[PDB]
Every structure is written in structure tokens, then in C-alpha cells.
Amino acid sequence: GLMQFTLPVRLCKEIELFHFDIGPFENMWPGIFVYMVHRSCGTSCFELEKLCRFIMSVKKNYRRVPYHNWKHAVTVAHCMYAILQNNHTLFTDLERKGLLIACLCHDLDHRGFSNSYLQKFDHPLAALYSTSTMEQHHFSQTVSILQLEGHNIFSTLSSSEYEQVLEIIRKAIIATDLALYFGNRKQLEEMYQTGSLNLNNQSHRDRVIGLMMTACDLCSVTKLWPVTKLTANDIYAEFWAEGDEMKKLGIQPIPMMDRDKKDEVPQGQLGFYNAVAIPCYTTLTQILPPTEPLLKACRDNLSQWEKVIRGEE
Ligand SMILES: Cn1ncc(C(=O)Nc2ccn3cc(-c4ccccc4)nc3n2)c1C(=O)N1CCC1
Ligand SMILES: [Mg+2]
Ligand SMILES: [Zn+2]
């Protein structure tokens, strides 16, 4: 009960900042997550025995893929932690509990392939879940882990609080489907500008939590340039593997996934920052002003990709 996690001084300070990198020491990541739950949620939110056993079962069910791995889960949970800490009074006790767990679980059992590859491969998951294929699977896997004996970190919630938290986690994980992001942000953009955005309207909170989930999911683009640049390698390593597997099905993949068109990566990243990342953190910054450092880091990194193209790096 009186057992805090404490981090070394450098981590204790940097962890509060949006651009924190969780480091290459895998065995520190669980403690970093528990640290973040204790400060964000309270030391009483979860039985430490059950949290520790939930965390390690979640770790076991991430695969050794170049990008959609246990490191990504913890990275995405830290971005959510930074947003929650910088927006203290905007979120219910239940939302803080649910969203850190949602981020940790949001890519459970990822195979390193897109929903489109599952559909063209004709994977059994594509027959079980026609849209948001992997994301419905990630929530499925989350519920399964929660139902393992001794792994139910929500056991001390009332029946209705339990149903609400699982509903927050389900919508949160589904929103990480980037196909749903475009319409979600357009709607949030209209609502913000016409002044109809109401955080007491549950349907409105849902859209805002969805944008937060997209923002955390993409948070690789908000780190310092050397972290962003080296993460890009992991991202493209998966894309090019998928491109190879498209060619094995007799389908020319999109250039993003074709390892023969590496040359075009700098222009492809430009399109992604302008079409997805900048709009995402701009709308987020309008709704939640203290998230501005994420938009600022994203712009710095846009400018770094512009420098790569101009041959300057
Ligand atoms: C992980 N994640 N999740 C979704 C996406 C995504 O769609 N990104 C893209 C989108 C469009 N592109 C096209 C080309 C491309 C490359 C070479 C040649 C021709 C075209 N490169 C692109 N990359 C990403 C991503 O890139 N990152 C960075 C942070 C998340
Ligand atoms: Mg995903
Ligand atoms: Zn993800």
C-alpha cells in the first residue's frame, strides 16, 4: 500500500515531458508504466499484485515485430500519461484508469500487417471482423487477458463502472484505426469552429478521446529528431515486409510498402505529416491547449524531413 515506484532523477524529470523516450532497457518499461499509473490515477487504482500480473500477460502477447511491439505499447501509454497530467481536471477517475490500459493494450498480438493485407490474404480475422480488423482483435485480446484468474485489475469497480471502463477501452482501441481518424477529426474541426463542441456531451468526449488515441499512437513524430528518424526504420521495416508479402500474392504494393522505392521515403513522410500528423496535433491543440508541445515537435520534425529532401541530410 505504501510502496511507490521511483525512477532515477533524469527519468523522474524527463518522463513528465511529451518527448520522453522510454530507453532501450526492456526490464525498466513495466516499472515506468506502473509509475505513470500511480501518479496519473493514484496508488489505490489497482491492486499492485494484479496490475503487475496484467502488465506481464500483456507484454507476453505482443510479438517480436520491428515496430508494433511491447516498446510501442509503452511509448503510446506514456504520450497518454503526458496528455492526462497536462489536463488534470478535464478527465474522470474512470477515464484515467481506462485510457492508460487502453494505450498499453491497443496493438495486442499485432503481426506487423495492415487491415488491407489481412483482407487480400483472406486471413480468418478478416472474416470475423469486416472493418477495423486488427483493432477489434486487439480489444478481444484485452478482454481475454482481463478474464485470466488474478488478472482482473478492475475487480473492485461496481458493475456499471466496470461496463463504462470497458466501453471507454473498446472505443479508445477502435479509434486507433487510422481509417476512422480522418472523419473523426473533420467532425471535431467543424464542432470546434461553429462552437458546438461540448465536453459534457458523451458523443463529443468519445470523439475527443479518439483524437487523443490517434495523437498518442502517432507520437513517434513528436520525439526528438534522432528518435523519430530511427523509429522510421522500424516502421518501414514492417511496411516493406508487408510489400514483399503483397508481391507473393501477385499484387504490386503501394509505394509506401515497396522496398524498391526507398528513395521516395522523404517525400512520403512529408505527405504523412501534412495529411495526418499536423492536422491531428492542430485539432488536439485547439481542444486541449496544453498539448501544444506535441504540435511544435511535429512541426520541427516536418522541417527535418524537408532538410533530408534538400540533400542537407
Ligand atoms: C506508423 N504509421 N501508421 C500509419 C502510417 C502511415 O500511413 N505513414 C505513411 C503514409 C503515407 N506514406 C507514403 C510513403 C511513401 C514512402 C516511400 C515511397 C512512396 C511513398 N510513406 C508514407 N508513410 C505510419 C507512419 O508512417 N508513421 C510515422 C509515425 C506513424
Ligand atoms: Mg494499431
Ligand atoms: Zn499503435
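Swiss-Prot numbering applies to chain A: residues 724-1036, in that order.
Structure method, as recorded: X-ray crystallography, 2.2 Å.
Note: Cβ is positioned from N, Cα and C throughout, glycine not excepted.
Sequence annotations record features per position, and here Swiss-Prot assigns active site, proton donor to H791 based on similarity to another entry. Positions annotated as 3',5'-cyclic GMP binding site by Swiss-Prot, on the basis of experimental evidence: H791, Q992. Among the features that Swiss-Prot reports, divalent metal cation 1 binding site is placed at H795, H829, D830, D940. The feature divalent metal cation 2 binding site is assigned by Swiss-Prot to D830. The annotation that Swiss-Prot gives for the mutagenesis experiment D830 to A reads: Loss of activity and of zinc binding. According to Swiss-Prot, the mutagenesis experiment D830 to N carries this note: Reduces activity 1000-fold.
Locations of recorded Swiss-Prot features on the structure.
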residue : record                               : Cβ neighbours (10 Å)
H791    : active site, proton donor            : 23
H795    : divalent metal cation 1 binding site : 23
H829    : divalent metal cation 1 binding site : 28
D830    : mutagenesis position                 : 25
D940    : divalent metal cation 1 binding site : 22
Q992    : 3',5'-cyclic GMP binding site        : 25
Local backbone state of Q992 (3',5'-cyclic GMP binding site), from DSSP in three classes: helix
Output field, divalent metal cation 1 shell: CB within 8 Å of site CB centroid, site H795, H829, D830, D940 dropped: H791, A796, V799, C826, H833, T899, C939
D830 (mutagenesis position) and the residue listed as 'active site, proton donor', Cα-Cα, nearest whole angstrom: 7
Separation of alpha carbons, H829 (divalent metal cation 1 binding site) and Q992 (3',5'-cyclic GMP binding site) (Å): 23
Distance [Cα-Cα, Å, rounded] between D830 (mutagenesis position) and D940 (divalent metal cation 1 binding site): 10
Contacting recorded positions for ligand 3, chosen from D830, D940, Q992 when the Cβ sits under 6 angstroms of any of its atoms: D830, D940
Cβ under 6 Å from ligand 2: qualifying recorded positions of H795, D830, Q992: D830
